[PDB]
Amino acid sequence: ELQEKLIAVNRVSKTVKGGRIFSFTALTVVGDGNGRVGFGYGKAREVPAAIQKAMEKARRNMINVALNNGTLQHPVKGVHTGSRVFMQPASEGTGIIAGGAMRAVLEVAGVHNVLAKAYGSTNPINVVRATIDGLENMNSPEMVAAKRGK
RNA sequence: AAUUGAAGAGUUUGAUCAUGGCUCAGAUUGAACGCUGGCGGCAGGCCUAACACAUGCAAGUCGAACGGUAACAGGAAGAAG
């Protein structure tokens, strides 16, 4: 019931004294399938150590999302660095139809059938960060009615 | 009951993030070309030279408008084997 999946692995470099030194970065997202989404970055010298650090950071640093029946509630826009992201609840608008690196976080998030369209930059490290910010500041009808009295 | 509706990716760098262009994945067509080709249904078929046109048809009808008889088939009368 952990439901982990990796989005992006890259080879970064460092350029020391004698030549270059190549390191690998993972970027994974875990989530239970009912709210509870996390992402982790993690970087290491080989690929399986990178993904393992990424999973291990992603299992902690996990955020609650106030889902609807199987989906979002109201249309929400989350931004991070250069990466602007729209989402629309699509009240059984079948299938998760999101961009790459947004399909994954929305998939393990437990949502099933939203409509997305990322704008701006679509770097995978910043398009999540713009989905969680997004799903984090999406509030439910029992939270809005809690705030404003009824 | 009559709008249930939205996906990205590759490429600037030793690597990064951003900006930014180029390019790809889709659908479409009065299409052409290449390879191949069994049947049917429904549609479509000179986008260019509003260039030049052989030949055949594409606008005739009415005698219940009229003088009339060129034919065709009868009618009447005459003459002949």
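Note that chain A carries Swiss-Prot numbering, so the residues on display, from first to last, are 10-159.
Determined by electron microscopy, 4.0 Å, according to the entry header.
Cβ atoms here come from the backbone N, Cα and C positions, even for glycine.
Among the features that Swiss-Prot reports, domain 'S5 DRBM' is placed at A:11-74.
The natural variant A:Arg20 to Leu is recorded by Swiss-Prot, whose note states: In strain: SPCR9; spectinomycin resistant. Not a ram mutation. The Cβ of A:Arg20 (variant position) has 9 neighbouring Cβ atoms from other residues within 10 Å, across all protein chains displayed.
The Cβ neighbour count for A:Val21 (variant position), using a 10 Å radius over every protein chain in view, is 10. Here the residue is the original one, while Swiss-Prot reports the natural variant A:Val21 to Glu with the comment In strain: SPCR7; spectinomycin resistant. Not a ram mutation.
According to Swiss-Prot, the natural variant A:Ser22 to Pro carries the following note: In strain: SPCR13 and SPCR15; spectinomycin resistant. Not a ram mutation. Taking the Cβ of A:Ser22 (variant position) as reference, residues of its chain lying under 8 Å away and at least six apart in sequence are, in sequence order, A:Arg29, A:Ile30, A:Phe31, A:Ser32.
Natural variation at this site is recorded by Swiss-Prot as A:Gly104 to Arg, annotated: In strain: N-660; suppresses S12 streptomycin dependence. A:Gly104 (variant position): 12 other CB atoms within 10 A of its CB, across all protein chains.
DSSP assigns A:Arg112 (variant position) to a helical segment in the three-state reduction. All chains included, 17 other C-beta atoms sit within 10 angstroms of the C-beta of A:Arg112 (variant position). Quoted from Swiss-Prot, the note on natural variant A:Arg112 to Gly is: In strain: NEA-314; neamycin resistant.
In Swiss-Prot, a natural variant is listed as A:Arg112 to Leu, annotated with the note In strain: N-421 and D-1023; suppresses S12 streptomycin-dependence.
For the natural variant A:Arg112 to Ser, the note given in Swiss-Prot is In strain: NEA-319; neamycin resistant.
According to Swiss-Prot, the natural variant A:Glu151 to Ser carries this note: In strain: B. A:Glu151 (variant position) falls within a helical segment according to DSSP. Sequence-distant contacts of A:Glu151 (variant position), defined by Cβ-Cβ distance under 8 angstroms and a gap of at least six in the same chain, do not exist.
Recorded residues A:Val21 (variant position) and A:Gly104 (variant position) have their alpha carbons 34 Å apart, per Cα-Cα distance.
Taken residue by residue, the domain 'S5 DRBM' (A:11-74) breaks down under DSSP into 13 helix, 23 strand, 28 coil.
Distance from the CA of A:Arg112 (variant position) to the CA of A:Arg20 (variant position) is 23 Å.
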